[PDB]
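Here the structure is laid out as structure tokens; the discussion comes afterwards.
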Amino acid sequence: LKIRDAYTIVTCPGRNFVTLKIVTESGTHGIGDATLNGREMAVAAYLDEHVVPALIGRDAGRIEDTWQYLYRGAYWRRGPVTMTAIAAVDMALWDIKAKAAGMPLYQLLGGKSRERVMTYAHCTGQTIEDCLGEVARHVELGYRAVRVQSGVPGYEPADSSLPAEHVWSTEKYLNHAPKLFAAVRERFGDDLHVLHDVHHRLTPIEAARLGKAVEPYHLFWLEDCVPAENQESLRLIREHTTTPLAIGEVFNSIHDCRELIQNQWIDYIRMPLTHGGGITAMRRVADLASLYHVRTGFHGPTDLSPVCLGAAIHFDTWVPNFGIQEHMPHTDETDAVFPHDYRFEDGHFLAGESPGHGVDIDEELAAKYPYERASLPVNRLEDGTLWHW
Amino acid sequence: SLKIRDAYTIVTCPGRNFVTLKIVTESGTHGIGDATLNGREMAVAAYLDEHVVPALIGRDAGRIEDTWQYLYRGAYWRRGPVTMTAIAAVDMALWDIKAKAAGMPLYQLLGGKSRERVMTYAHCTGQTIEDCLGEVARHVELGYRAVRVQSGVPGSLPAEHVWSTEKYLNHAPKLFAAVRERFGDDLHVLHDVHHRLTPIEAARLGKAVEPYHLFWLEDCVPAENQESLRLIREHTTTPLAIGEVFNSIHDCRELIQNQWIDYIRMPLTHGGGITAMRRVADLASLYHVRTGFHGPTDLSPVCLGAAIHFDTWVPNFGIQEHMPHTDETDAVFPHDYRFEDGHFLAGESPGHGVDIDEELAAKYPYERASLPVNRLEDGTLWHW
Ligand SMILES: O=C(O)[C@@H](O)[C@@H](O)[C@H](O)[C@H](O)CO
Ligand SMILES: O=C(O)[C@@H](O)[C@@H](O)[C@H](O)[C@H](O)CO
Ligand SMILES: [Cl-]
Ligand SMILES: [Mg+2]
Ligand SMILES: [Mg+2]
């Protein structure tokens, strides 16, 4: 499987996606997601200028050696641009390997551990009542799990060419959030899995406060409570609440969460394939997690392409310690650019049976949607302080 | 303070690749920051060109702290080599501007001088021990009081080197033996392990070299897992340095707080700039850790000039690495720092004292070049 060609495709069927494609001598090809929301062209350049030329002539069957070659060989290790490029290669190589094996990817990984992949939907509204209306609608679609967000008194996040500036007040939020969860439980009961994303805005003692306040609502998870570059940040939360915790969509390395996991400070690891060094790296993450009862909860936003979603569904299908799969539906244009054989049914994903990860890119269609810059917002406190979005 | 009127990158290859960021205010005052990331240069260039520069326009140039947080937190995806280098580039350019506006060389704005000169070390690399010894001699004559000694081990795209840990461990002590026997004990002797050992091997090496009293043993082992340094520290009193591959205080917070290293090596260009490195040096000071800035040729004279200003002020200065740039590189980046008798003297001109000759720079187009990779004798892709 000597690599004849490799290149990136950049497209915007409703939002930006970057994709690496690798083509071997026998015409066997694989694609990997390389999308990094708000910083897309950095990964495209990292790939186009520095990785791509090095892939020509390599044996595409050597997945592990290529991963170490790119990770160690970069000299500068880890990081979002770095690991997303590496994940793109890794994802494409596993795609090729599965095709060469004549197997859908989940079979290659060790076979299926489950007959379907539970997901959760996004239920958002300006008021509690709107959110509740959303919960109803998604329950009717078959979803067993919902992420609930509402407005605090007093959707594509990367919504502006340059970062939009939002205002934040922690105390208003804390005083309001438990009210949402109580109303969700009042209307829908305890059968429903209910998730909330705190989205980095709290200090640990504040997140401890919240966690304790929402214990009577039995959240499936409380996600991204606090910025966690300092992993010890989760300690105070964990020591003060039994509300399950989730973190890691902003992580790109097992070194970002090793201590979180070993200390049992989280219940679910959120780092996905595209940002976490791909299949090769994520297997090691899931394995470590399994030693401590920690389960996978893959980030699955619009800003990871169907290539990642397809591969993630295969991964979800095999991995023993599967928790849940996030599902923010891509636009119809996006789905058309990325033909795939995974399917959604009654609140769950079903892995494809086609060899590879089951996803392709229609390059002719993708060319109809040129890149359009879009940045993630910033968050400021009411005094102007640049805060966490 | 004034608004940023323009910002752009310059990419030049006067002997090797450099990427540079320039920021220009309403008044026409300008500043520059190094953004060079060896072997991945265009990732940072694109990071800057497409995502950061457009957001700089109209910003108040005097708001260094706010711009740093804005880019660090606002990126959402935090930390990393490309990320933090891009942030360093902005930070350095903004400090350059603020020092100009204050009419002071950078070291004054940071708190003034703590020392009269900045000690450096020279690279003395030889194919053999003898070769190495000759380099030490010739740098001693240039006035260097400290030398980094390396010898070969007997028996566009990335070069691929072969490596033998056991051969290196049996050989290295002989190098230091010979250096000490010829040059005596006054000289500071440094050695760079360059990532190739496991911790118990590095502990072995550390013990073996105790009799030769090295200034430091550097980058013993890959340290994404900061606990990797613990076994070394518990088995040897040979001083340890690490950090040129780091880009964040979170890459080294535990190494420092646990007193596992003596010198932190992360430089301005890759460690998020002046703003970030002040925080790292402050943490280091609490635990007797001193700065030992990475100073290869792949960090531009822009970085070196700013590092020298930093070195001049920082209380817990250790040493400054010096790999002299080529003549053409020096011409492309005019500067007022000077090397004398083994030490640097900071510039006295306002800003960090480095400029870029854009006309000259445009004469040297980018030329792709990659860092080598290492493989064991069995083919295993190892740490370079
Ligand atoms: O959990 C989530 O889905 C959110 O945190 C993401 O939609 C996130 O805001 C975007 O992926 C940012 O790129
Ligand atoms: O200490 C040193 O001088 C070396 O480790 C560096 O030259 C390093 O190998 C390169 O600068 C990385 O680009
Ligand atoms: Cl990065
Ligand atoms: Mg989230
Ligand atoms: Mg070094």
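Shown for chain A, in order and in Swiss-Prot numbering: 1-154, 169-403.
Determination method: X-ray crystallography, 2.0 Å.
Cβ coordinates are placed from backbone N, Cα and C, and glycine is handled just like the others.
Annotated in Swiss-Prot:
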ACT_SITE  A:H213  active site, proton donor/acceptor
BINDING   A:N37, A:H122, A:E263, A:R284, A:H313, A:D317, A:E340  substrate binding site
BINDING   A:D211, A:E237, A:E263  Mg(2+) binding site
MUTAGEN   A:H313 to N  Abolishes activity with D-gluconate and D-mannonate
MUTAGEN   A:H313 to Q  Abolishes activity with D-gluconate. No effect on activity with D-mannonate
MUTAGEN   A:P315 to A  Strongly increases activity with D-mannonate. Slightly decreases activity with D-gluconate
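Proximity to ligand 1 at the level of Cβ atoms, with a cut-off under 6 angstroms, picks out A:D211, A:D317 from the binding-site residues A:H122, A:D211, A:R284, A:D317. The least crowded of the binding-site residues A:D211, A:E263, A:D317, A:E340, judged by other CB atoms within 10 A of its own CB, is A:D211.
Those recorded positions from A:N37, A:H122, A:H313 lying by chain B, with Cβ under 8 Å from one of its Cβ atoms, are A:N37. Per the record's binding annotation for substrate, residues A:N37, A:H122, A:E263, A:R284, A:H313, A:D317, A:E340 show a top Cα-Cα distance of 19 Å.
All chains included, 20 other C-beta atoms sit within 10 angstroms of the C-beta of A:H122 (substrate binding site). Flanking an unmodelled run of 14 residues are A:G154 and A:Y169, whose Cα atoms lie 21 Å from one another. Comparing the Cα of A:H122 (substrate binding site) with the Cα of every entry in A:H213, A:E237, A:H313, A:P315, these being the recorded positions, the smallest distance points to A:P315. The CA atom of A:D317 (substrate binding site) is located 18 Å away from the CA atom of A:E237 (Mg(2+) binding site). Ligand 4 lies under 6 Å from the Cβ of none of the recorded positions A:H122, A:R284, A:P315, A:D317, A:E340. Around the Cβ of A:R284 (substrate binding site), the number of neighbouring Cβ atoms within 10 Å comes to 25.
Within the same chain, residues at least 6 positions away in sequence whose Cβ sits under 8 Å from that of the residue listed as 'active site, proton donor/acceptor' are A:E237, A:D238, A:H402, A:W403. A:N37 (substrate binding site) is 18 Å away from A:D211 (Mg(2+) binding site) when you measure Cα to Cα. Using a 10 Å radius centred on the Cβ of A:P315 (mutagenesis position) and all shown protein chains, the other Cβ atoms total 20.
Calculated from their C-alpha atoms, the gap between A:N37 (substrate binding site) and A:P315 (mutagenesis position) amounts to 10 Å. Close to A:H313 (mutagenesis position) in the fold, though at least 6 residues off in sequence, lie A:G262, A:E263, A:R284, A:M285, A:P286, A:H289, A:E340, each with a CB less than 8 Å from its CB.
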